Amino acid sequence: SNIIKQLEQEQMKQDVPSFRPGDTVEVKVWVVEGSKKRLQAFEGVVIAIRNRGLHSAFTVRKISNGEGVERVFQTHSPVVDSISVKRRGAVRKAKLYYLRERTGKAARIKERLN
Amino acid sequence: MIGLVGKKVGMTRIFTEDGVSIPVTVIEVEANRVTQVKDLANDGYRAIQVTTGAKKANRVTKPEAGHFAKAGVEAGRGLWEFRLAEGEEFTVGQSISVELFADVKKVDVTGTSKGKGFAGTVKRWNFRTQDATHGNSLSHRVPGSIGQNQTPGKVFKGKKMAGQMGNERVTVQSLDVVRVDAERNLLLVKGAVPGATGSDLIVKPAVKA
Amino acid sequence: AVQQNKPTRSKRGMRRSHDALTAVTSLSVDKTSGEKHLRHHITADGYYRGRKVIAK
Amino acid sequence: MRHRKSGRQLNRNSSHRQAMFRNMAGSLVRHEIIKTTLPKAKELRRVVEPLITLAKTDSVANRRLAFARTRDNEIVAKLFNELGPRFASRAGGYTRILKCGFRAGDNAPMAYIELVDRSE
Amino acid sequence: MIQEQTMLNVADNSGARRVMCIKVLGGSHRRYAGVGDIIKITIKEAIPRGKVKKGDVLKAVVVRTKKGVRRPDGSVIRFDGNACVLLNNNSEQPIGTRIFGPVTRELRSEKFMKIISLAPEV
RNA sequence: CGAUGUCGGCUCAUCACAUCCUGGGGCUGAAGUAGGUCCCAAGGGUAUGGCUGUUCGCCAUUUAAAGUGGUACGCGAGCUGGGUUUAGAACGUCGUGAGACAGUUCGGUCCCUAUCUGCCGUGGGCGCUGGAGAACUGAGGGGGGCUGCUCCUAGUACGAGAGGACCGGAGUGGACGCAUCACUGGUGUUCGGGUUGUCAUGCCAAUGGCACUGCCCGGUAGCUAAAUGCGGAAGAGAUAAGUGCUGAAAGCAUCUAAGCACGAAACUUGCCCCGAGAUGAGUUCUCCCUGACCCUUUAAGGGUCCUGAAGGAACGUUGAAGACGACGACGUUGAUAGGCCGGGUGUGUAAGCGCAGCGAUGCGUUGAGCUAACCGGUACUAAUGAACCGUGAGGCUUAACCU
RNA sequence: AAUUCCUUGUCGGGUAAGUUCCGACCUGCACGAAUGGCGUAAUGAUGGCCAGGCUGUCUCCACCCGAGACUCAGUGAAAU
RNA sequence: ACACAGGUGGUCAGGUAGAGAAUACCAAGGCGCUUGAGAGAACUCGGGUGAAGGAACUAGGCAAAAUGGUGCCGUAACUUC
């Protein structure tokens, strides 16, 4: 039924970037706490991103030592305000999972400059 | 006021500002052809035949076709009927849409629940698996007991045993409508309805508020 | 006992009443050969629908 | 029942199913018609049809394509050079199946599978 | 999960860092604890510089888990390991004077007042 | 005693009510909040951890509550096999001794190709009265009948004060069911890439075979909880305990006699499913069949001529059907399924070519090469035009109207 | 305790609880110095206990693969 | 008993890898396990991968799992040194 294949495109956002693992994109969310509308940024590196169109997956990890946080955001989520785009990373894995157990000097990556 | 027939066609998500994914069942409803309104034709009451659609002209049967032959010689793909009490109706060539629900709340749906073949036990009756060590005597996926020694000399009627899942409907009553779109055939209901994508669905207002 | 009394010869026949020998009905006649066959298989003379599919 | 996962299993392992239908596809190139079991006739296609489609478009060089299989001197010479110009005008539909009863009773179901273009 | 025999990090000062879970609290036939829920915990090493002793059993609130949370914001949030806050044996609420790492705010009961008010968590 | 395998445990049952928890009522040496107590009640709910071979027991932590019990103190052709109760040996000890010990310590045998009933799932034959299709009705059955916290009532009634309520709607968890793969994890021997050793193509390149999917990293479709969503409502009928009115036996009194209304979480329903073999086979709608001759003690047979519907199956393409059947879409008056084409997801920039480096190897022509289930195009391939069963208006009586 | 019935004794160490263990006490139904009495390097596919590691043993199993099973064509038993 | 996954003294020692008659691929040389064909059910024998914890299991951490190579550094208590 083509209605499903309509609804998965006609809901796509029109101010969203295309980005990769190892990037840092400075995502912002509304928090949805109290009547005084908040805004919160989550800082860290992209470990998984795209593709499912509207449904596309997007996960960020803080990689802080000795302990940090990993969060799922999803590029078209109703609660995401913005994706700001900050730094690049030089990594070839489509899933950054070899880094997902690192936090020390083994977690430093090249920022895709030449 | 009566009900409608359509098809599941898939699972989808609601994209709510509560951040949760929340499932919604699509339910695609082509306008039901309402090919006959009855006047005291059996058991002293009034009813309407809602008619889900039609059949391919090359694959028609004579005893099925005669039920729709005044509206067309192409059958109806669903000989469903409903009681007429909330109105007075006459038979015309205008199909009824999901606009029937534009001021309605809380509905119930008959589906075509999970066809799993054999189904077994762990995925039929939520059974558990027995101790897999100290040496296992061909007794890993076994029920334990099914009864008790000699006094009954039988298994009880309505015992849980292995047996298939399929050839079943199931009716779900915790539903309400979201889209009601007579221009997209899109009913859209809160939560997940029984059966796979090809399941044929019957919807009406629920008596539970 | 392993069996308490040997079964009646009726029980043997009642299984055979659900064991109908497949013998197939409505044999098709070929459009070029002198053979008859099953509707979707080749004749023993190498013809199908009167077309000579194989040598003999 | 596993009916939503589509594909015929047909015996042993994917290494023997590679080797046997690769050998039998070599024999199909020799005779252009083969008699075997009705399930085998359906799965033989999956070696033969890609080698005919590999020759569908005419383009120079790159004869290294697929050159680790069907390399016997009695049939390798027909790859591109006959598998192209005998089917490349038809736009698919290279082969047809026809049942032929059973084997020696020994009740295995038999079929003939042929190419839609055969030469003698 | 946060379940029986699970070794955990204590979000409390002056004592030792290692503590062990023995069971889940509140409701019937309880397996597994989620973030904002209560457990009964053992003091595994204590240290003489803390306010509780080795082999004593206290009440604690689950504040972080390696699989974390997925119901409040709807999207999954995951931590690096597992930690809980340690409650006063009579007065309740945290026994120490400092709480380490990020903390839940999803629980609503006013018996947790001084940890559900924490501005650094919103 | 020509054997009927055990204690406890795993795992799963069924019943009692002497009710552990739930609802109703009356007292309390019960102000309010409560607890304990008794009278009605069994649909719904009824621990986990440790020591023990162990019921019981004792200890730890908690819960709405940690019921009292029957069944061969249920459940070994269901599982276990520590203690028991042997094959070997050991400590204590009696006796000159073999030996012995409901005294002790280790080591240590659980075999079986299920009958008839049954229970869970699934087909075929007959009958319903000429043959089929599909609904409706509901004689009948199954599903199902708990609970913490939090809000409001209200800091009101009540109470110096400490402390603090009805009614029962709402939110949020727990237990237990029900459903779903759009989410999110995991998998992914029908996808791609990296790679060790060796074998092949004479060598190298390149590609492939073998070695656990040879090893390694991601992954579509498919599936499934470790993921996801949702319940057991409102109202009606009828009750026992019990609360009362009106009132007599008993000129008073009284809740019972007449008369009557109320009263529970149970019961009868409502709801959801299945249900006419409901032979008691209903009711209705839709479809198919419009042929006679001869003979007679016949709600029956004999002879003979002509003649093959509806629908299902066959037949084969096959699906979100599947143990086999059965279901279902389509079948040339053809999108039923491949092939060919295209898109989607996954993989990750190759070989041929050119450049850098002594080289391994890298860069660029090249966002390359590849490919499966996801869902569109295209009759290129196959489901052909048929045929064998199934027939020819279907018995008897009574009532009515016509004759 | 490889030995002690009531008895699951006592205390220190210890475990969330230990009829476990180790050490201490003598508070061993008839342990007791050549079958010795007690320690003890070396040896242990070693009983009673602990920690550290590691896990499909478990919470609780989910998917993937072959070979049986299923179905079919042939050969064709036994207990009873 | 049978053409049965069994028993079985002696002779011989190619190439790559390896220490090797392990093991992995192959010569010379030999064989295709003498009942098979479909289907792709649980369940079952034998394999592969696995979230968040961990012995919470069991009379017994049983069974499984981790470790593991081969060169060098380093190495306690106890001891009859």
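Going by what the header records, the deposited coordinates were determined by electron microscopy, 9.0 Å.
Backbone N, Cα and C atoms are what each Cβ position is placed from, and that goes for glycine too.
Under mutagenesis, Swiss-Prot gives E:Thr97 to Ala with this note: Reduced RsfS binding. While the structure shown retains the original residue, Swiss-Prot records the mutagenesis experiment E:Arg98 to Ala with this note: Reduced RsfS binding. Record note (Swiss-Prot), mutagenesis E:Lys114 to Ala: Reduced RsfS binding. The unchanged residue is displayed. Here the residue is the original one, but Swiss-Prot notes a mutagenesis experiment at this spot, E:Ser117 to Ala: No change in RsfS binding.
Cβ contacts within 10 Å of E:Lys114 (mutagenesis position), excluding its own Cβ and spanning all protein chains shown: 10.
Within its own chain, E:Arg98 (mutagenesis position) has E:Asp12, E:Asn13 as residues 6 or more apart in sequence whose C-beta sits under 8 angstroms from its own.
Its Cβ taken as reference, E:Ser117 (mutagenesis position) is surrounded by 10 other Cβ atoms within 10 Å in the chains shown.
Under a cutoff of 8 A between CB atoms, and with a sequence separation of 6+ in the same chain, the neighbours of E:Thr97 (mutagenesis position) are E:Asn13.
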